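Enquirer: Have a look at this one before I ask anything.
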Amino acid sequence: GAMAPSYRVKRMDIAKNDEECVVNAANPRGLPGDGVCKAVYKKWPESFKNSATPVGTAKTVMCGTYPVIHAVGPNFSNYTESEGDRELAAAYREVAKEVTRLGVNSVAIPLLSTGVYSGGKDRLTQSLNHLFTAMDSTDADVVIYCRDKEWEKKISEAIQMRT
Ligand SMILES: [Cl-]
Ligand SMILES: [Cl-]
Ligand SMILES: [Cl-]
């Protein structure tokens, strides 16, 4: 547990994170994928041994002693808005269980289902609110990683709003 558990946001590649573990925005088949998933594959390829897991779940695989939590958000191209929302909330709840089980003091996390799984919609607020619902009861320092300058400002505002 962190002495004063916090949320922060950084605009940079999550493969360069300064946290005790990382959450991959994984596909269900444990494939290298694109975006965050391909950066994670290049940095921690050993963590993709038996990383396949269903939508709405998280599966942790160690790269050395460094934990990679593979979290599979829904692809909103394939899911209804209702069932996709349920699966996206569930994936973050499994991330909070894994972060707790590992006993880490810090975790690097991307916004699940906001890139090529977004079904072409802006899901910043939907994804970030499910992240908060899951992670608020954990005592890890959470550092959210993003790539877009306007998203950084909006995530930072949402964090500061709760204080
Ligand atoms: Cl970078
Ligand atoms: Cl995505
Ligand atoms: Cl982004």
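Here, residue 1 is simply the first one shown, and the rest follow in order.
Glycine residues also receive a Cβ, built from the backbone N, Cα and C atoms like all the rest.
Feature annotation from Swiss-Prot assigns ADP-D-ribose binding site to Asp13, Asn27, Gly35, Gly115, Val116, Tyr117; the stated evidence is experimental evidence. One mutagenesis experiment named in Swiss-Prot is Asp13 to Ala (Swiss-Prot position 1343), and its note says Partial loss of ADP-ribose 1'' phosphate phosphatase activity. For the mutagenesis result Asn27 to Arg or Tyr (Swiss-Prot position 1357), the note given in Swiss-Prot is Almost complete loss of mono-ADP-ribosylhydrolase activity. Here the residue is the original one, while Swiss-Prot reports the published mutagenesis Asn27 to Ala (Swiss-Prot position 1357) with the comment Partial loss of mono-ADP-ribosylhydrolase activity; complete loss of ADP-ribose 1'' phosphate phosphatase activity. What Swiss-Prot says about the mutagenesis result for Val36 to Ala (Swiss-Prot position 1366) is this: Partial loss of mono-ADP-ribosylhydrolase activity. A mutagenesis experiment is reported in Swiss-Prot for this position, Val36 to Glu or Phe (Swiss-Prot position 1366), and the note states: Almost complete loss of mono-ADP-ribosylhydrolase activity. Here Swiss-Prot describes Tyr117 to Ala (Swiss-Prot position 1447) as a published mutagenesis experiment; the accompanying note says: Partial loss of mono-ADP-ribosylhydrolase activity; complete loss of ADP-ribose 1'' phosphate phosphatase activity. Looking at Swiss-Prot, the entry for mutagenesis of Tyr117 to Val or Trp (Swiss-Prot position 1447) says: Almost complete loss of mono-ADP-ribosylhydrolase activity.
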Enquirer: Near ligand 2, which of the mutagenesis positions show up if the criterion is a Cβ under 6 Å from one of its atoms? Options: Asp13, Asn27, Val36, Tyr117.
Expert: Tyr117
Enquirer: Let me check the 10 A CB neighbour count of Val36 (mutagenesis position). How many other CB atoms are there?
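Expert: Taking all protein chains shown, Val36 (mutagenesis position) has 24 Cβ neighbours within 10 Å.
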Enquirer: I want to verify one value. Collapsing DSSP to three states, which class is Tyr117 (mutagenesis position)?
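Expert: Looking at the DSSP assignment, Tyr117 (mutagenesis position) belongs to neither helix nor strand, so coil.
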Enquirer: What span in Å does the ADP-D-ribose site cover, taken as the longest CA to CA distance among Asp13, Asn27, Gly35, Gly115, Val116, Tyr117?
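Expert: Site span for ADP-D-ribose, by Cα atoms: 18 Å.
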Enquirer: Looking only at C-alpha atoms, tell me how far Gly35 (ADP-D-ribose binding site) is from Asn27 (mutagenesis position), rounded to the nearest Å.
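Expert: Checking the Cα atoms of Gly35 (ADP-D-ribose binding site) and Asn27 (mutagenesis position) gives a distance of 11 Å.
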Enquirer: Do me a favour and check the Cα-Cα span between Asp13 (mutagenesis position) and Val116 (ADP-D-ribose binding site); whole Å is fine.
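Expert: Cα to Cα, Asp13 (mutagenesis position) and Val116 (ADP-D-ribose binding site) are separated by 17 Å.
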Enquirer: Using Cα coordinates, what distance in whole Å links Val116 (ADP-D-ribose binding site) and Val36 (mutagenesis position)?
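Expert: Answer for this pair: 10 Å between alpha carbons.
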